[PDB]
Amino acid sequence: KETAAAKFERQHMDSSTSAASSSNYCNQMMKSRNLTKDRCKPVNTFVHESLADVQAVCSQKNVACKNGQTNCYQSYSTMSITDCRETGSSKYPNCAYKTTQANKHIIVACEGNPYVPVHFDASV
Ligand SMILES: Nc1ncnc2c1ncn2[C@@H]1O[C@H](COP(=O)(O)OP(=O)(O)OP(=O)(O)OP(=O)(O)OP(=O)(O)O)[C@@H](O)[C@H]1O
């Protein structure tokens, strides 16, 4: 039983590097975090900040979520992130991805007690 918070960390946290490594980053990262295993997850974002910094976003700027819920929060500071976007030549189980580095405000949905990130909603 993977908690929703643990799943968020597996899907979206990569504190080890400061920015996307190579053009290869998403191909390898989407694979190893088990985001390509039943299918190719079409789009995914990895956040290169400490877990404490990302968790803290749950007390930052409250904003509407894409699905209409009210539990989303935008970071006051920009954060180092990497966007992974499936290519057209990508066919499961050969998921291939374009790797885009950026520094952007992240928007996460938070839930629970303790109140922690459980969904990555957007970057702006
Ligand atoms: N405000 C919110 N609070 C809590 N959870 C919220 C939420 N908004 C959406 N979800 C949750 O995000 C997923 C939406 O699918 P999506 O972003 O459009 O991506 P998806 O097609 O990839 O479906 P998943 O693979 O389940 O994406 P994930 O939920 O696993 O990963 P993610 O939540 O960071 O996108 C569902 O589990 C939904 O309850």
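Chain A is numbered as in Swiss-Prot; the shown residues are, in order, 27-150.
Header says: X-ray crystallography, 1.6 Å.
Placed from the backbone N, Cα and C atoms, the Cβ positions cover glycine too.
Sequence annotations record features per position, and here Swiss-Prot assigns active site, proton acceptor to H38. Summarising the annotation, Swiss-Prot assigns active site, proton donor to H145. Residues or ranges marked as substrate binding site in Swiss-Prot: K33, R36, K67, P68, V69, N70, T71, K92, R111. Among the mutagenesis results in Swiss-Prot, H38 to A has the note: Loss of activity. The residue drawn here is the original one. In Swiss-Prot, a mutagenesis experiment is listed as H145 to A, annotated with the note Loss of activity.
Cα to Cα, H38 (mutagenesis position) and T71 (substrate binding site) are separated by 6 Å. Filtering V69, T71, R111 by Cβ distance to ligand 1 (under 6 A) retains none of these binding-site residues. Cβ neighbour count for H38 (mutagenesis position) (all protein chains, 10 Å cutoff from its Cβ): 20. A simple way to gauge crowding: the CB of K33 (substrate binding site) has 14 other CB atoms within 10 angstroms, across all the protein chains here. The most densely surrounded of the recorded positions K67, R111, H145 is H145 (count of other Cβ atoms within 10 A of its Cβ).
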